[PDB]
Each structure stands twice: as C-alpha cells, then as structure tokens.
Amino acid sequence: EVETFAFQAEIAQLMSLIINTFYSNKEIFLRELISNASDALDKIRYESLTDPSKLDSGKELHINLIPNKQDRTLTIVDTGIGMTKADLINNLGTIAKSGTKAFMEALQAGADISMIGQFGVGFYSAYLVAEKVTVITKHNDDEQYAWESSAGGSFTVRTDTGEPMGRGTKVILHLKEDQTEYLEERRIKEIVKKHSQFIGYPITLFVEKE
C-alpha cells in the first residue's frame, strides 16, 4: 500500500534548482545530512532528560555512514528522535516552504548553494549526488515508514516491513553514476574531517568487503 503525494510547488522548485544548477561543491550534502542527524539526536536526548523511557527504543546516540558499492548507495543512519508519518509528509519535519523562500532570496543576495543549511532545508542537498533518496524512519509515537523520491514533483510514503530500526532515521542515497567518489573511504573521511569535525556524537564510517 503506497501513497503518492505532490511536493508543494516551492519544494519542487528547490529540488529543480539543486538538480539543475551548475555547482561543483557537491560534497556539502554530507555535512548537511550529518547536521540533520545531530539535530535529531539532540531532540531525543532533550526528551530523555525528563523521561528516561524515551530511550527504551535504544540508548545509543550515534551516526553511522554506510557505503555500499554493489548497490551504489551511501546510507546515513542516526538513532535520533525519528519522524512520524505526519513529519515525513510535512517536508521531513521542516518548515521547507518558508525556508525555500528565504534561501532563494539569499541566492539573489549573493549566497551560494552551500549555505542551504542556514535555511533549514539542508536535507534536499541530497539531490546534489542522489538520483533517488529513500528515508526510513521510526519515531517512538508511530510505526516505521519509508519515504522516497526521485524528484519529478512527487514522493511516496509506505509502512516499512523491512529491517526494524528501533528508533531514528536512515537516509539512503542512491548515487548518480558520476558521483561514486562518495562511496570511497578516503573521500568520505576527508569530507567528515573538513566539515563535521565538531559533531557531538560518534560518526562511524563502515568499511566494505573488497
């Protein structure tokens, strides 16, 4: 049972701009997704301070980076607060309509695409390197869901009968054929060291069987 939704026009515009604008500095997608992961982990930590039972779904607060050259996927996993079905439908828990307006105004005042995170819409920088993005999520107050989009103005939501997550969010980047450098250990390590050196959660870069 798969539900198909239209993006709000402003979010479709943001996605088209990210996909179609000539912009060489694509590596910032990983900073943005690690920042989002950190923000999600902060939220469940904060809830846990007054209700320890919030971590019954998993005590470990971490970020895993999982490259898979066979599947041409880079997966960013966090054990943060996760998203409800309503959060997924509401632009992955963002105020993306107003964030897109502010970002496009900034792009007219000399800003560049790397500043996307300042506008609360850094998730969509995934489309710098991904032809398709799959988001698997589990919030304490809801079931596990899969969101997906190849852009083209639409996204799907379904209940995920896949591997149970406990709590958090998995962002699965189905990389463009010319963006496979982001599956290379040395490249991922370089980007995490350059842009994510002060993130307050363990970031584990998984290795592959050669």
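Sequence positions for chain A are given in Swiss-Prot numbering; the residues included correspond to 16-225, in order.
We read in the header that X-ray crystallography, 1.5 Å was used to get this structure.
Heads up, the Cβ atoms here are built off N, Cα and C, so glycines get one too.
The Cβ neighbour count for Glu47 (mutagenesis position), using a 10 Å radius over every protein chain in view, is 22. For the mutagenesis experiment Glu47 to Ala, the note given by Swiss-Prot reads: Strong ATP-binding. Strong interaction with HSF1, HIF1A, ERBB2, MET, KEAP1 and RHOBTB2. No effect on interaction with TSC1.
Neighbour density for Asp93 (mutagenesis position): within 10 A of its CB lie 27 other CB atoms from the protein chains shown. Reduced to three states, the DSSP call for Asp93 (mutagenesis position) is strand. Quoted from Swiss-Prot for the published mutagenesis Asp93 to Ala: Impaired ATP-binding. Strong interaction with HIF1A, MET, KEAP1 and RHOBTB2. Loss of interaction with HSF1 and ERBB2. Los of interaction with TSC1.
In sequence order, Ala55, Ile59, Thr152, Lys153, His154, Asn155, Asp157, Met180, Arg182, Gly183, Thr184 constitute the residues six or more apart from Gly97 (mutagenesis position) in its chain with CB-CB distances below 8 Å. Experimental mutagenesis at this site is recorded by Swiss-Prot as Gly97 to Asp, annotated: Abolishes ATPase activity.
Cα separation, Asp93 (mutagenesis position) to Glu47 (mutagenesis position), rounded: 13 Å.
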